Amino acid sequence: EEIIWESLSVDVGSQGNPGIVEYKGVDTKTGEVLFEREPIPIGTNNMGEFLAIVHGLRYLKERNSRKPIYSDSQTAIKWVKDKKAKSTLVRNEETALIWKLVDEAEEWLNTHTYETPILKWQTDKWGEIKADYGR
RNA sequence: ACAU
DNA sequence: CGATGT
Ligand SMILES: [K+]
Ligand SMILES: [K+]
Ligand SMILES: [Mg+2]
Ligand SMILES: [Mg+2]
């Protein structure tokens, strides 16, 4: 119903899908960019959306912040809930880096705890998520 | 169909 | 138009 303005918003950006993947997290209220991942040469949109949420969890935990995270990705939200990223992306030499990061993100989820609510950004009602790349 |  | 996902 109402945007929770005291929150962190994350989004993926890509050049191709599969293709070059990056992501960032912003303060929902102000748009201040709080973290940005160096582009990863090959990955999928959903792997990037997943990594963005997990990075947000790690970022907020490190700072003792109870803010929720907004993502517009039905898929990534579920993968985080399950602690399992069910990507179809072939595992080969060119996808090794993204798969290492995804594997490590799952490993972090399976060895840490958090209460952070992971909320669906309602793009149909609210417009684009504040972390959007505009591409 | 819905979310990207 | 194509691809990633539930
Ligand atoms: K965009
Ligand atoms: K589809
Ligand atoms: Mg998105
Ligand atoms: Mg976007």
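Numbering, chain A: per Swiss-Prot, residues 61-195 in sequence.
Note that Cβ sites are derived from N, Cα and C of the backbone, with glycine treated the same way.
Residues annotated as Mg(2+) 2 binding site in Swiss-Prot: A:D71, A:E109, A:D132. Every protein chain shown contributes to the tally, and the Cβ of A:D71 (Mg(2+) 2 binding site) ends up with 24 other Cβ atoms within 10 Å.
In the three-state DSSP classification, A:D71 (Mg(2+) 2 binding site) falls within a strand. According to Swiss-Prot, the Mg(2+) 1 binding site annotation covers A:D71, A:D192, on the basis of experimental evidence.
Listed in Swiss-Prot as a mutagenesis experiment, A:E109 to Q is described as follows: Loss of activity. A:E109 (mutagenesis position) falls within a helical segment according to DSSP. Counting only residues at least six positions away in the same chain, the Cβ atoms of A:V70, A:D71, A:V72, A:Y83, A:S131, A:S133, A:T135, A:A136 sit under 8 Å from the Cβ of A:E109 (mutagenesis position).
A mutagenesis experiment is reported in Swiss-Prot for this position, A:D132 to N, and the note states: Loss of activity. A:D132 (mutagenesis position) falls outside any helix or strand according to DSSP and counts as coil.
Within 10 Å of the C-beta atom of A:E188 (mutagenesis position) sit 13 other C-beta atoms, taking all shown protein chains into account. Under its mutagenesis annotations, Swiss-Prot gives A:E188 to Q the following note: No effect.
Under the DSSP three-state reduction, A:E188 (mutagenesis position) is assigned to coil, being neither helix nor strand. In Swiss-Prot, a mutagenesis experiment is listed as A:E188 to A, annotated with the note Strongly reduces activity.
Looking at Swiss-Prot, the entry for mutagenesis of A:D192 to N says: Strongly reduced activity with manganese. Loss of activity with magnesium. Every protein chain considered, the tally of other Cβ atoms within 10 Å of the Cβ of A:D192 (mutagenesis position) stands at 17.
Cα-Cα distance from A:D132 (mutagenesis position) to A:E188 (mutagenesis position): 9 Å (rounded to the nearest whole number). Around the Cβ of A:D132 (mutagenesis position), a 10 Å sphere holds 20 further Cβ atoms from the protein chains shown.
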